[PDB]
Amino acid sequence: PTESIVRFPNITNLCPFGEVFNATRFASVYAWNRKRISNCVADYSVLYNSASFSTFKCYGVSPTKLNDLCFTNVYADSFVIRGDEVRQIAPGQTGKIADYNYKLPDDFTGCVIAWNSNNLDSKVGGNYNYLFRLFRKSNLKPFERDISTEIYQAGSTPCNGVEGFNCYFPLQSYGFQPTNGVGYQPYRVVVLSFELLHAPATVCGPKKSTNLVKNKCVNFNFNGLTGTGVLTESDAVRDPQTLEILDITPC
Amino acid sequence: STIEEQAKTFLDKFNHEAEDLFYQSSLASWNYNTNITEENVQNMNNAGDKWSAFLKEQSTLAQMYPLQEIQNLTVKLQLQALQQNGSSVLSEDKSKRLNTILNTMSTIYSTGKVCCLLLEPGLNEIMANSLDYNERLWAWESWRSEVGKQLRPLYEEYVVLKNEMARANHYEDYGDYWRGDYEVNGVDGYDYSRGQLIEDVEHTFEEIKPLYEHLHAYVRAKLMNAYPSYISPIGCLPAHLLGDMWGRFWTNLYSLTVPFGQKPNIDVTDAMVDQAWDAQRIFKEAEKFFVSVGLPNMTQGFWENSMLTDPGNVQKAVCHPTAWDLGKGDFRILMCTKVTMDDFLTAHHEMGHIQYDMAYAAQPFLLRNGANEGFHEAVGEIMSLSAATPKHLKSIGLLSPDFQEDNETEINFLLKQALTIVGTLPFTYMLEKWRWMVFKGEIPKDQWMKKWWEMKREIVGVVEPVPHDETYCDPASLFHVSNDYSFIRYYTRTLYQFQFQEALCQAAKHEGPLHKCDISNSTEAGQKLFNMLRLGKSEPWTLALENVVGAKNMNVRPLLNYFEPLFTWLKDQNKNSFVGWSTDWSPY
Ligand SMILES: *[C@@H]1O[C@H](CO)[C@@H](O)[C@H](O)[C@H]1NC(C)=O
Ligand SMILES: *[C@@H]1O[C@H](CO)[C@@H](O)[C@H](O)[C@H]1NC(C)=O
Ligand SMILES: *[C@@H]1O[C@H](CO)[C@@H](O)[C@H](O)[C@H]1NC(C)=O
Ligand SMILES: *[C@@H]1O[C@H](CO)[C@@H](O)[C@H](O)[C@H]1NC(C)=O
Ligand SMILES: *[C@@H]1O[C@H](CO)[C@@H](O)[C@H](O)[C@H]1NC(C)=O
Ligand SMILES: *[C@@H]1O[C@H](CO)[C@@H](O)[C@H](O)[C@H]1NC(C)=O
Ligand SMILES: [Zn+2]
């Protein structure tokens, strides 16, 4: 334990968090957008301390720890819902939004951010531009999107493609006015999902990396996992920068 | 698949489609009421037409689901609410005739002149402060001889048309249609019947006759001093000396009938003026009073969207105290507030309405209403009842903290309360009994006024000053009778008010007289109330009543326990005076 070394990839590009969060137009909950952000350094501290979010809930990660973890991929899903329906954006819950619109798996690792949007999505009269699915034969499997507009039949009589008795159009609109309550006001939601694979890490935090040493007992922190021992050029770690392979030996 | 599942799908679609339409109609209505222009009336008419057409079409659609298949008992309630035919069962010509009759009766009642003097306020001021026999008799007789004579032919056809409409909807008569509100079925142990409301009202009234008889004897003895030879010591009270056009309220008789006139009442208007209250501290204080019991605060938009002061000279509005629930989580209050005690109490009344409207907002669209007719106003009234006590005034800061409370003040207060509460139950009971009898056909068309006056003499203890022939229609002179409004909701409300007050005071551990009870700073009472408020129309009214008072029916014992000091004092006072009335004596 004479020295401590940390090794991270030398990526310097900043992640496009602003494009996701500062977006001009969002998407309907039934047809939600997915963006993959990679090959960048991600600083979630400023995002967490922005203090403009009504909801910031992280599942499976710690709010402060995730600043120095390396993820293979990061996905961001953005949409707009009602104020009361933000409760349904969480693993292991039920409702019209968690059954037919957007389902999160029970073993979810990521964060959920939600903030009020009454000053952007509400107009005198009504918005009537954000839809959501009301009827469906089966529940949505986790991370599945359905965008069909087929006529839902509730009875034995066939619909024949035209709505009528026991034949409904599933997609119904949200009506937003600036005079509604808090539970009837638009909320913008961004869900960040962190994916780890056997591939080398690509998205990492802003942690400086120092020089490496060999043949001495030191403390090492490679791509997020730590250890103590002697690093010998050849229980085995592959450092990111110099593409070498090091063996760990007890000291 | 099954009928219940299709009904559930249809109800989901209907709720989603109906909430927005109701919200838009309410917005148009609020816009007209706050700002009176010629543009807003068209917006109201169009929004109302859209909402009515949507409701009619959805009712016709919902009629296709048989009601025997559903066993959920919560889907069944909403389907029953939608499936109601209403007056559409009548033919087109008959429907047009009925609507024309109703519009003509309302218009003729509204436009009535005595030559000229209008009822508001020319006749009301005379009937309130004349203190002269001849003038009061002339004012009382002229309005009847004009309106009742001009309204008699229309009511006769109104009755038969409404009876046909009600018998078309599988009821016995239109009175049965009115009684259908107090009906529970399909629930074991909480059942109720339309014919059971004929009972349980007579039973409650036979327990009020002693107190009302003593009050009537006291009022007659005190009123005999003003008019020397126009009142008999064994007869009934003439109908034109009761401080009102109809005698519904005896409040105006307070000036003559004061127990101890030297001792004043509690009027905190001067304290409010000197402390510079400005129509915003009143509602903040009401919100504090409601929070201290455990109920939530007012929403953020309640403060910025609502109107709490007159618009001004440039903008005109019809500002009566009203609480608006526009839907989609939007609650407001429309009221012109000035610095008095009456507005201080009306603020608590209206916020009681508002807090009742907030509780059941999680219910479906069709179940967002009070359990029955009397629940909403009783809940509103108990808050104003509790907020007027001297203890509550002293805790707030207005009224001196060393006030002297004695027997005279409480007797004055109790008499002033009973001149309004007790003095109106016999009138309501008699009027609703007469209307039910007319609808049922028991009273023939040629014996209307005779039976009306005989019932008034036997029950209310009031006689007419001049005889009236069959060409008169005295009952139609009342606003509710000509404008087709139910009138038994002013009886159950009065009973439920005192039942709730006694239950809450038993929850708040108050010791002493019931009329000095206060409910503030107690959270158990708040929880006991909120357990019933959140139910809405989902549960039977018997079950909702049980959650506060512990009974499945209304009782009159709390009402008599409230007025015990007054009853004892009146019994002491009437030792010499005669108690009871004789129907033979007449002014002529
Ligand atoms: C979004 O816009 C605000 C306002 O300019 C800005 O402060 C913020 O940095 C932008 N990006 C994010 C991720 O909030
Ligand atoms: C970053 O690391 C890669 C890994 O081989 C290397 O090729 C590249 O030159 C490095 N860039 C800088 C600026 O150090
Ligand atoms: C009321 O209506 C008049 C004319 O319709 C308009 O000039 C005025 O601004 C309105 N006031 C409010 C408070 O809406
Ligand atoms: C009635 O249906 C509702 C859902 O619409 C359900 O929650 C409730 O349990 C049902 N009641 C019965 C008695 O089946
Ligand atoms: C309403 O009227 C229609 C007209 O035929 C009838 O079929 C239906 O049974 C009625 N429903 C009720 C509840 O009266
Ligand atoms: C209620 O409690 C407050 C203390 O929070 C006290 O100031 C007030 O006088 C109390 N009022 C009553 C009526 O007990
Ligand atoms: Zn009221």
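Numbers in chain B track Swiss-Prot; the residues on display, in order, are 19-133, 141-613.
Using N, Cα and C of the backbone, Cβ positions are placed for all residues, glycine too.
Swiss-Prot has this to say about the protein:
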ACT_SITE  B:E375  active site, proton acceptor
ACT_SITE  B:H505  active site, proton donor
BINDING   B:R273, B:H345, B:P346, B:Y515  substrate binding site
BINDING   B:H374, B:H378, B:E402  Zn(2+) binding site
MUTAGEN   B:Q24 to T  Increases slightly the interaction with RBD domain of SARS-CoV-2 spike protein
MUTAGEN   B:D38 to A  No effect on interaction with SARS-CoV spike glycoprotein
MUTAGEN   B:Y41 to A  Strongly inhibits interaction with SARS-CoV spike glycoprotein
MUTAGEN   B:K68 to D  Slightly inhibits interaction with SARS-CoV spike glycoprotein
MUTAGEN   B:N330 to Y  Increases slightly the interaction with RBD domain of SARS-CoV-2 spike protein. In sACE2.v2.2; increases interaction with RBD domain of SARS-CoV-2 spike protein; when associated with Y-27 and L-386
MUTAGEN   B:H345 to A  Complete loss of enzyme activity
MUTAGEN   B:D355 to A  Strongly inhibits interaction with SARS-CoV spike glycoprotein
MUTAGEN   B:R357 to A  Strongly inhibits interaction with SARS-CoV spike glycoprotein
MUTAGEN   B:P389 to A  Slightly inhibits interaction with SARS-CoV spike glycoprotein
MUTAGEN   B:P389 to D  Increases very slightly the interaction with RBD domain of SARS-CoV-2 spike protein
MUTAGEN   B:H505 to A  Complete loss of enzyme activity
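Swiss-Prot feature annotations superimposed on the structure.
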residue : record                       : Cβ neighbours (10 Å)
B:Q24   : mutagenesis position         : 18
B:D38   : mutagenesis position         : 17
B:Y41   : mutagenesis position         : 21
B:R273  : substrate binding site       : 18
B:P346  : substrate binding site       : 16
B:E375  : active site, proton acceptor : 22
B:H378  : Zn(2+) binding site          : 22
B:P389  : mutagenesis position         : 19
B:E402  : Zn(2+) binding site          : 21
B:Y515  : substrate binding site       : 20
CB contacts for B:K68 (mutagenesis position) [other CB atoms within 10 A, all chains]: 14
Filtered recorded positions - B:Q24, B:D38, B:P346, B:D355, B:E402 - keeping only those with Cβ under 8 Å from chain A: B:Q24, B:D38, B:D355
Lowest local Cβ density among B:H345, B:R357, B:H374, B:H505, which the record lists as recorded positions, within 10 Å: B:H345
Unmodelled stretch of 7 residues - C-alpha distance in Å from B:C133 to B:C141: 4
Candidate binding-site residues B:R273, B:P346, B:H378, B:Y515, pick with smallest Cα gap to B:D355 (mutagenesis position): B:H378
Sequence-distant neighbours of B:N330 (mutagenesis position) in its chain (C-beta under 8 A, six or more apart): B:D355, B:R357
From recorded positions B:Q24, B:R273, B:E402, the one whose Cα lies nearest B:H505 (mutagenesis position): B:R273
Cα separation, B:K68 (mutagenesis position) to B:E375 (active site, proton acceptor) (Å, whole number): 29
B:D355 (mutagenesis position) CB neighbourhood, other CB atoms within 10 A: 21
By Cα-Cα distance, the member of recorded positions B:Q24, B:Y41, B:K68, B:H374 nearest B:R273 (substrate binding site): B:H374
Integer Cα-Cα distance in angstrom, B:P346 (substrate binding site) to B:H374 (Zn(2+) binding site): 9
Reduced DSSP assignment, B:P389 (mutagenesis position): coil
Using Cα positions only, nearest of the recorded positions to B:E402 (Zn(2+) binding site) (B:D38, B:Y41, B:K68, B:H345, B:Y515): B:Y515
For the Zn(2+) site built from B:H374, B:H378, B:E402, further residues of that chain with CB within 8 A of the site's CB center: B:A348, B:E375, B:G377, B:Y381, B:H401, B:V404, B:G405, B:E406, B:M408, B:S409
Local backbone state of B:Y41 (mutagenesis position), from DSSP in three classes: helix
